[PDB]
Amino acid sequence: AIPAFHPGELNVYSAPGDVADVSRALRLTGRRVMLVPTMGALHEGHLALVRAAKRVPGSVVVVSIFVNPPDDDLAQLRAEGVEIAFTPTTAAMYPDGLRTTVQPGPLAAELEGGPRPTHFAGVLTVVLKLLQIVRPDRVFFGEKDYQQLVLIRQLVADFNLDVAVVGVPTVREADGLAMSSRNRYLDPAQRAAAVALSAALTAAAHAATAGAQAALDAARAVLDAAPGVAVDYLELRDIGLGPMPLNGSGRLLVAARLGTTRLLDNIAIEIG
Amino acid sequence: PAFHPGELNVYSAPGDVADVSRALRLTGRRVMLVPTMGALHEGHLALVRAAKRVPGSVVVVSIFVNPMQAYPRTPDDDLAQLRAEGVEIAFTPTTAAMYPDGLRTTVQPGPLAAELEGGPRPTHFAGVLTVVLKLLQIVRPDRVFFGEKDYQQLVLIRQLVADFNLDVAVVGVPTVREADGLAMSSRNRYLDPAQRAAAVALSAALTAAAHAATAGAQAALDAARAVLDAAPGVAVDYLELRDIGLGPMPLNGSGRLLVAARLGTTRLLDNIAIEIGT
Ligand SMILES: COc1ccc2c(c1)cc(C(=O)NS(=O)(=O)c1ccc(C(C)(C)C)cc1)n2CC(=O)O
Ligand SMILES: COc1ccc2c(c1)cc(C(=O)NS(=O)(=O)c1ccc(C(C)(C)C)cc1)n2CC(=O)O
């Protein structure tokens, strides 16, 4: 007895079982199930994850809202033509507490996994679960938190998961600042200083025709031009986060403390 | 990829078996997984036979020696019995295909994996759960079949499925045992005449405790230990009485008795359902 699903309206489900049944029922009848996993507090970035998912012909869009340890968000999705919001409780995602989890590979130890050693294990575990519950054809992440997205690609390859992982370019303020829920915490000076991350990164990207060293130095110069910006790391890696090849396509990642607030950004880089 | 119905189809590439699996499924067939490490015996034939009796089922036996958790490797004998029981899919991946990037993303079992068999082998179950998961993801069966010999393993798998929300049913199958009670095992070939004989004491001891249990837990345990002690060259690694789910939950009326012993080199496991009272 398949749960009630009204096509073209916004259907909300809090029971995993329900969303799993609705979702399985929709695949069987043509629809391609797109998942956009969020933690609520939805901003334009999210919206651009949703929009991409709808571009896929015949798709139905699942947006989970789960706080991984408000009707305004439901309003945005309804106003976006989202047909499913999956809104489970913590006891429902975790009816037996933390038991079996995912152990990410060694890349979880670096970069962000320095300041936060266990964070990614948590991310990968909830992502596997959501992928299992919803079983989408495709799953949509912003490129902002880039390390996270790569580990997710590693989760999918490593466990032979059947989903396609789509990374959507990061949505930014007018001045380049990568969108983030933390942005509303920076006072004006900090907010104005924050502009340096993306400006460092864009500078690097364009400086890159002169090669690897000039990209890093361009970005480091820009970072240096800003007060109150404590850079935890600034690193050029290959697209999958191993060492940067002598020439080819890579990624440049930055992370920084503006007061209490930790900011991240990253960009694509071609060397030559 | 080709699928000849009513015969045995042997696929090497995960992709090959995932496509055929999915294809058969949409056309209404129900997919049954029997995960083996090969060297098939009468217990494996039971797993298959249970799988077969699920209506409109197609049966996939996987044969993979997962180097993450020495072993007898006998595919001709293995595949011969398979078409005899009328199995339609054998999945036989290479290590290359299963682990192209090596050990990377893995499964971390809960605390039950550090107990019992996990104490001296603390990365053993992570290996088991990892490859089981890979195998459920490759083949996407409706049900999956395990014998009950390796009981902790079964419970842990029930956990993998619950905690990761895998939509598959775990079917446990009663241990198939030799005429004298000895639990079927690939490790049995490794017992000489003296040891084969002594080995009967494991199943002997458990069935004695099943029956002494009317007198309580302490009597079931004492019974079972007495039989183990009266046995020549049987060194008991552990004998424990637990909840059926084996977990941080006390014993009440029903439970599970588990034993691990060594016959020289060869380590044996057995376990039994137990009712206290009853
Ligand atoms: C494509 O444009 C963007 C730009 C930034 C984005 C996003 C999209 C999406 C996010 C985001 O979802 N951040 S988050 O803290 O809500 C979040 C939500 C869900 C996860 C998991 C557990 C599903 C991986 C991680 C982070 N964020 C960062 C943020 O909103 O804090
Ligand atoms: C219902 O009858 C029985 C009785 C005993 C059984 C079995 C069935 C199955 C096994 C068994 O261990 N088979 S296995 O060694 O090939 C095997 C296969 C696959 C796993 C994984 C994939 C779950 C890790 C473990 C063991 N065994 C025990 C054994 O062969 O040692």
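Numbering, chain B: per Swiss-Prot, residues 4-72, 81-289 in sequence.
The deposited model was determined using X-ray crystallography, 2.5 Å.
Placed from the backbone N, Cα and C atoms, the Cβ positions cover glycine too.
Around B:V187 (ATP binding site), the C-beta neighbours below 8 angstroms that are at least 6 residues distant in the chain are B:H44, B:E45, B:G46, B:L48, B:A49, B:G158, B:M195. Under the DSSP three-state reduction, B:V187 (ATP binding site) is assigned to coil, being neither helix nor strand. Residues or ranges marked as ATP binding site by Swiss-Prot: B:40-47, B:158-161, B:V187, B:195-198.
DSSP assigns B:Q72 (mutagenesis position) to coil in the three-state reduction, outside any helix or strand. According to Swiss-Prot, the feature beta-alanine binding site maps to B:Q72.
Sequence-distant contacts of B:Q164 (mutagenesis position), defined as residues of its own chain at least six apart whose C-beta falls under 8 angstroms from its C-beta, comprise B:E128, B:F136, B:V139, B:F157. Under the heading (R)-pantoate binding site, Swiss-Prot lists B:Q72, B:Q164.
Look at Swiss-Prot and you will find B:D88, B:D89, B:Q92 tagged as Mg(2+) binding site. Taking Cβ-Cβ distances under 8 Å and a sequence separation of 6 or more, the neighbours of B:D89 (Mg(2+) binding site) in its chain are B:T39, B:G41, B:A42, B:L43, B:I66.
Using a 10 Å radius centred on the Cβ of B:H44 (mutagenesis position) and all shown protein chains, the other Cβ atoms total 17. For B:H44 to A, Swiss-Prot lists a mutagenesis experiment annotated as follows: More than 1000-fold reduction in activity and 52-fold decrease in adenylate formation.
The note that Swiss-Prot attaches to the published mutagenesis B:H47 to A is: More than 1000-fold reduction in activity and 60-fold decrease in adenylate formation. 10-fold decrease in the affinity for ATP. The 10 Å shell around the Cβ of B:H47 (mutagenesis position) contains 25 further Cβ atoms across the protein chains shown.
For the mutagenesis result B:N69 to A, the note given in Swiss-Prot is More than 1000-fold reduction in activity and 50-fold decrease in adenylate formation. B:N69 (mutagenesis position) is surrounded by 19 other CB atoms, counting those within 10 A of its CB over all protein chains shown.
Experimental mutagenesis at this site is recorded by Swiss-Prot as B:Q72 to A, annotated: More than 1000-fold reduction in activity and 45-fold decrease in adenylate formation. The Cβ of B:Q72 (mutagenesis position) lies under 8 Å from the Cβ of B:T134, B:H135, B:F136, B:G138, B:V139, B:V142, each of which sits 6+ residues away along the same chain.
Among the mutagenesis entries in Swiss-Prot is B:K160 to C, noted as: More than 1000-fold reduction in activity and 120-fold decrease in adenylate formation. The enzymatic activity and the affinity for beta-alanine can be increased 10- and 3-fold, respectively, by alkylation of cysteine of mutant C-160. DSSP assigns B:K160 (mutagenesis position) to coil, not to a helix or a strand. Annotation for B:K160 (mutagenesis position): same-chain Cβ neighbours under 8 Å, separated by at least 6 residues, are B:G46, B:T186, B:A194, B:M195, B:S196, B:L280, B:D281, B:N282.
Experimental mutagenesis is annotated in Swiss-Prot for B:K160 to A, with the remark: More than 1000-fold reduction in activity and 50-fold decrease in the affinity for ATP.
The annotation that Swiss-Prot gives for the mutagenesis experiment B:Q164 to A reads: 50-fold reduction in activity and slight reduction in the affinity for beta-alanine. 30- and 40-fold decrease in adenylate formation and pantothenate formation, respectively.
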Protein Cβ atoms within 10 Å of B:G46 (ATP binding site), excluding its own = 22
Note = Rounded Cα distance in angstrom between B:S197 (ATP binding site) and B:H47 (mutagenesis position) is 11
Task = Around ligand 2, within a Cβ distance of under 6 Å, which of the recorded positions B:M40, B:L43, B:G46, B:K160, B:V187, B:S197 show up?
result = B:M40, B:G46, B:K160, B:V187, B:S197
Task = Given the recorded positions B:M40, B:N69, B:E159, state which is nearest to B:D88 (Mg(2+) binding site) when distance is taken between Cα atoms.
result = B:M40
Query = Going by C-alpha distance, which of the recorded positions B:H47, B:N69, B:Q92 is nearest to B:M40 (ATP binding site)?
reply = B:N69
Query = Just how far apart, in Å, sit the Cα atoms of B:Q72 and B:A81 across 8 unmodelled residues?
reply = 12
Remark   = Neighbouring CB atoms within 10 angstroms of the CB of B:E159 (ATP binding site), all protein chains considered, total 19
